[PDB]
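> Before I ask anything, let me first share the structure, which is written out below as structure tokens.
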Amino acid sequence: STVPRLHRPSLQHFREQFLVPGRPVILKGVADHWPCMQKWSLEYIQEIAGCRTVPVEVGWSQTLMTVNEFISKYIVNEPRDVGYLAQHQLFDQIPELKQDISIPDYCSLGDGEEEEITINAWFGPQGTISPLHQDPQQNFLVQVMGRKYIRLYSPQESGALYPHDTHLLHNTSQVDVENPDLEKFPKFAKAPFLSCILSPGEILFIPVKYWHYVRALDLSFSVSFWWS
Ligand SMILES: O=C(O)CC[C@@H](O)C(=O)O
Ligand SMILES: [Mn+2]
């Protein structure tokens, strides 16, 4: 089934129908006119951030390079491998970029402090994949550039997703969502899910502990807000 799209729902409607029961939704008309949506070209990113060091996931290895090197090696030049500037607090590192985003007003429905909201950048070429995993906070995933295919499985379905047994990976499924090994993981086939293609200006609410799998369909930039 599809994730529902709602235009600027009230705080109360969002709280009652989505946050408290733990149901995903796409919020429209919320982030669509943030400055990032028109300002963040590759060239702008190079101008503001190009000389700064970022962590880059390659493949599986973790390396460090400048933003300029990342763009040259993994985005613009026929790249040899997939590289992803994933899960990085770029906005703490480069505070000028905070001017181009906002914290969604819905985060004020949580029990946590605004100071403790973690804002991560996710910037990479077409074809980056984040395997199916769950996170311990609520998330608003804001799509700025490009589109992502997203699959969502409820925490009720965790038995059918065969989480890894190691503590480093217990929040991650052993299954490759788009090419599952049903001989090894047969319960996966019948597990229900939601999916969407998340486009620029749209926000995906991923409830706490909802399993999510993400594949970039174009050159992509997303901003996540982890909150409670
Ligand atoms: O966009 C991605 O590739 C994954 C993002 C996601 O896991 C998150 O927690 O925001
Ligand atoms: Mn995540």
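Residue numbers in this text run from 1 along the chain shown.
Per the header of the entry, the method used was X-ray crystallography, 1.6 Å.
The backbone N, Cα and C atoms fix where each Cβ goes, and this holds for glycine too.
The protein binding site feature in Swiss-Prot is assigned to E57, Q87, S130. If you look up Swiss-Prot, you'll see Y84, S130, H133, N139, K148, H212, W226 marked as 2-oxoglutarate binding site, on the strength of experimental evidence. Look at Swiss-Prot and you will find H133, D135, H212 tagged as Fe cation binding site, backed by a large-scale study or a structure entry. Annotation comment: Swiss-Prot describes 83-228 as domain 'JmjC', evidence class sequence analysis. What Swiss-Prot notes for the published mutagenesis of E57 to A (Swiss-Prot position 238) is this: Loss of L-arginyl 3-hydroxylase activity toward RPS6. Among the mutagenesis results in Swiss-Prot, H133 to A (Swiss-Prot position 321) has the note: Loss of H3K36me2 demethylase activity. The residue drawn here is the original one. In Swiss-Prot, a mutagenesis experiment is listed as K148 to E (Swiss-Prot position 336), annotated with the note Loss of peptidase activity toward methylated histones. Quoting Swiss-Prot on the mutagenesis of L168 to A (Swiss-Prot position 356): Reduces L-arginyl 3-hydroxylase activity toward RPS6 substrate. According to Swiss-Prot, the experimentally introduced change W226 to A (Swiss-Prot position 414) is described as follows: Reduces L-arginyl 3-hydroxylase activity toward RPS6.
Could you give the neighbours, burial and distances for every feature on this list?
According to its DSSP assignment, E57 (mutagenesis position) is in a strand.
Taking Cβ-Cβ distances under 8 Å and a sequence gap of 6 or more within the same chain, the neighbours of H212 (2-oxoglutarate binding site) are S130, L132, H133, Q134, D135, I150, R151, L152, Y153, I206.
Every protein chain shown contributes to the tally, and the Cβ of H133 (mutagenesis position) ends up with 17 other Cβ atoms within 10 Å.
Under the three-state DSSP scheme, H133 (mutagenesis position) falls in the strand class.
For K148 (mutagenesis position), the same-chain residues that are 6 or more apart in sequence and have a Cβ closer than 8 Å to its Cβ are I197, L198, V214, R215, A216, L217, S220, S222. Taken residue by residue with DSSP, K148 (mutagenesis position) is part of a strand.
The C-beta environment of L168 (mutagenesis position), restricted to residues of the same chain at least 6 apart in sequence and closer than 8 Å, is empty. Taken residue by residue with DSSP, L168 (mutagenesis position) is part of neither helix nor strand, so it is coil.
Long-range Cβ neighbours of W226 (mutagenesis position) (same chain, at least 6 residues apart, Cβ-Cβ under 8 Å): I117, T118, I119, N120, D135, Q137, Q138, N139.
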> Need one number: the Cα separation in whole Å between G59 and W60 across the 7 missing residues.
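Logged value, Cα of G59 to Cα of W60: 5 Å.
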> Reported in the order helix, strand, coil, what are the DSSP residue counts of the domain 'JmjC' (83-228)?
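DSSP composition of the domain 'JmjC' (83-228): 30 helix, 58 strand, 58 coil.
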> Just to be sure I understand the contacts, which recorded positions have a Cβ under 6 angstroms from any atom of ligand 1? Candidates are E57, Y84, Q87, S130, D135, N139.
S130, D135, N139
> Report the binding-site residues (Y84, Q87, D135) that meet this criterion: Cβ distance to the nearest atom of ligand 2 under 6 Å. Use sequence order and write none if nothing qualifies.
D135
> Run through the Cβ atoms and count how many others sit within 10 Å of the one on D135 (Fe cation binding site).
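A 10 Å sphere around the Cβ of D135 (Fe cation binding site) contains 17 other Cβ atoms.
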